[PDB]
Amino acid sequence: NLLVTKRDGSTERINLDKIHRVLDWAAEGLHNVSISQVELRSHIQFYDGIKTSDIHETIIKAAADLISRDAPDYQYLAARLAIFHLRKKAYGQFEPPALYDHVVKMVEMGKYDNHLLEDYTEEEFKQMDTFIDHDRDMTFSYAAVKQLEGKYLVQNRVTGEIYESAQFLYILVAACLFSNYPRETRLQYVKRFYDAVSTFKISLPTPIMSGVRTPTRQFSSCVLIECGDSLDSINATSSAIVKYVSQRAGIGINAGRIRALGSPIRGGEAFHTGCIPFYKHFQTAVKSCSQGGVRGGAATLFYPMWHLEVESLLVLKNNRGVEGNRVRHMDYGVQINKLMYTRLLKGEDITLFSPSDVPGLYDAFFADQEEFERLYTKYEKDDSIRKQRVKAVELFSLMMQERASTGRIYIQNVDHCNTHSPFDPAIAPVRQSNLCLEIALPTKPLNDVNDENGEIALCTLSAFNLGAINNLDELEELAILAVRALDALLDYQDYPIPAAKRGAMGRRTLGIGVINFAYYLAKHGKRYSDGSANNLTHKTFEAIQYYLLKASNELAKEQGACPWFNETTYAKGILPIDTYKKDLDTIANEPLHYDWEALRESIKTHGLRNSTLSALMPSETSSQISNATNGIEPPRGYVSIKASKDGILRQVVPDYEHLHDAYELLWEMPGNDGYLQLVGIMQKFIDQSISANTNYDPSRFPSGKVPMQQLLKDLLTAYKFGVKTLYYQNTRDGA
Amino acid sequence: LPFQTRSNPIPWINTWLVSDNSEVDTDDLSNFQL
Ligand SMILES: Nc1ncnc2c1ncn2[C@@H]1O[C@H](COP(=O)(O)OP(=O)(O)OP(=O)(O)O)[C@@H](O)[C@H]1O
């Protein structure tokens, strides 16, 4: 006869039928899906004592491989086949156990934190069980599902055991994040939030979903640190980075302070060794947790473009060069300002100085654009001062090259990140941005690894799905649901370094990111390149921002008001709707729609629970969990492809059925101009910096060589519309 | 037409019925007004 080994353990004879019925359960309510297809696709090789689990495993990958553009449903087909396996591999049976029962069981197993069993009585638990819709597990697109089977779900990494379920996960987080809340609104918010996230209406950072409800108390994602030219300072930075990379966090180092090579030390008793020696160390620290240095530990370093070693620095990400002259494991962000670009357009030179050979030259760069301009020329025409002249047209050129050569050298216009920042340039000047490039928060160096003064920008963020809200108004609820819930994490997550805790509790900066922007612009006909979305964008982002400030301002009554709020310009009555670059009105004529003055005063009177609520960050996993489009950048193709642990993943762009025409794929774009114009608009409302990336296609350029002209031209375009930063330059590879 | 409309349950069958065997200038820059 024939044999089989049921996951239960017992034996059975092969039942060719039982398979079919399974595929059916999936093909149920689907088209273009051939039940017979997946079978033959899978070449399932039978052999005695084969486990039923493995058998089931085979079809999952097979169905996932048939997820073609012509077969959009297959994406959901395999998804159903997947959800099944998971639930049964963690519950013994297809239907998960009651909220209460489960919560408790996993507690004593070390997996769920008993913290919940104490803040919620059985009744409240069994009640919340009502809100839970296990059936929502059948609303996942396999793309997202596969991710859940790793990062999000609670599981045993050695043994493989999966202890948890897809709505089960959702609800727990909602409550465990609202536990310390009033008896009367607490059950309520627990549901209104659960649905907001369970319905993919509001996606949250990967780190969050996994650990809310487990032992670990840390939600930190991206951090910033400014290093001091002083020997001792660096040593601390070295330690901090390791402490933070040890908890898998992205790093944002600012060594623009290390005093230049040759600079005096102690008078004339010893001359400085340079910035590079300090920079490379920074890299070993971020990799302190990485195997082979291949992956893990992300460090982005920032520095002034007028630095005396600017030329030295550009080379390092390049692979063509001597080891000791290249730090290639980390990204770099060139800092630029208004005078800088000026020199380029005038074919004039750029005097390079050392942060330590000039007084007021640095600080001015970040906060005041006049002083840096007045001071600059002074030393520029001064000979006492170690200097080095280099034609601007000669510098910007080099920089831009490495940017397209690697696609890691970003850009950051300081003046815009200070004249259009919720913070005051004098009081809390922003000197740097994070690995993601989307965070504009104030920074301070640390004398010690645990300096009291030190400030370590800590950013916590959540995202709003534009493809999940029918009208702009719906945001106002989701706004409070996010801002409130988020602000709570700040008091639930422990801070490794003290300089962070203080700097965190102090302003409670909140980063809110929007996703599925591609689907949105398409659902309205508009596109990126024609810019017909310029107005649609202005009106949209105008709202998203308004409601967030109103949600925060409102909380500025319910749980105090911000510790440092005074520093920010918001308290000074300054609004982000009157700081944007005037150049923008020229690409958007969509006047504001929601009374702003109402908040202009309501926030003068009461304050804000946070210092920042608007930022744009590109997220790999938040986007696919909702089957939405990555951040704002349009998809490179209708049939999204990726390698999971299995190595085949397919994600059809939201609604390919009527949406094929309206989608303007990243490569379908004529030029980068269109993209920028929309970005500059978003900035007019973003407290913090959008992760806008530029994309070029050599295949479209005469002699197949992207012209320097175009590259430089674009940079000016961004600066002209008040764009804060630049992100990956990805060229048209695969040819 | 009497039988209900459908999508070929088997597409794998088709296999057998098909045909069986850097530029830099200050020129263009000078003009931009950031
Ligand atoms: N006797 C069998 N022969 C071949 N395939 C089987 C057999 N029994 C189950 N399968 C298949 O393997 C998969 C696993 O089923 P399941 O996840 O429910 O766990 P199980 O141990 O097989 O329990 P049960 O078979 O009683 O449902 C299903 O897709 C099913 O089609």
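The numbering of chain A matches Swiss-Prot: 4-738, in order.
Structure determined by X-ray crystallography, 4.4 Å.
Even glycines carry a Cβ here, placed using N, Cα and C.
Counted with DSSP, the domain 'ATP-cone' (A:5-95) comes out as 52 helix, 5 strand, 34 coil. As annotated by Swiss-Prot, domain 'ATP-cone' applies to A:5-95.
Long-range Cβ proximity for A:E441 (mutagenesis position), meaning a same-chain Cβ under 8 A and a gap of 6 or more residues, is found for A:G514, A:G516, A:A618, A:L619, A:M620, A:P621, A:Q691, A:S692, A:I693, A:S694, A:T728. Mapped onto three states, the DSSP output places A:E441 (mutagenesis position) in coil. Here Swiss-Prot flags A:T209, A:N437, A:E441, A:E623, A:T624, A:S625 as GDP binding site.
Taken from Swiss-Prot, the feature active site, proton acceptor applies to A:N437 (among others).
Listed in Swiss-Prot as a mutagenesis experiment, A:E441 to D is described as follows: Decrease in activity.
The annotation that Swiss-Prot gives for the mutagenesis experiment A:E441 to A or Q reads: Loss of activity.
Look at Swiss-Prot and you will find A:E441 (among others) tagged as active site, proton acceptor.
A:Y730 to F appears in Swiss-Prot as a published mutagenesis result, with the remark: Loss of activity. Within the same chain, the residues at least 6 positions away from A:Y730 (mutagenesis position) whose Cβ sits under 8 Å from its Cβ are A:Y413, A:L440, A:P621, A:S694, A:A695, A:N696, A:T697, listed in sequence order.
Its Cβ taken as reference, A:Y731 (mutagenesis position) is surrounded by 20 other Cβ atoms within 10 Å in the chains shown. In the three-state DSSP reading, A:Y731 (mutagenesis position) counts as strand. In Swiss-Prot, the entry for mutagenesis A:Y731 to F states: Loss of activity. The structure shown retains the original residue.
All protein chains shown were included, and the count of other CB atoms within 10 Å of the CB of A:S625 (GDP binding site) stands at 25. Annotated pair A:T624 (GDP binding site) and A:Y731 (mutagenesis position), C-alpha to C-alpha distance, rounded: 18 Å. With a cut-off of 8 Å between CB atoms and residues at least 6 apart in sequence, the same chain places A:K154, A:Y155, A:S622, A:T624, A:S625 near A:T209 (GDP binding site), listed in sequence order.
Comparing A:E623 (GDP binding site) with A:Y731 (mutagenesis position), their Cα atoms are 14 Å apart once rounded. Largest Cα-Cα distance over the residues recorded as binding GDP, namely A:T209, A:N437, A:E441, A:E623, A:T624, A:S625, equals 19 Å.
In the three-state DSSP scheme, A:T624 (GDP binding site) falls into the helix class. Neighbour count (other Cβ atoms within 10 Å of the Cβ, all protein chains): 31 for A:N437 (GDP binding site). Rounded to a whole value, the Cα-Cα separation of A:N437 (GDP binding site) and A:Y731 (mutagenesis position) is 14 Å.
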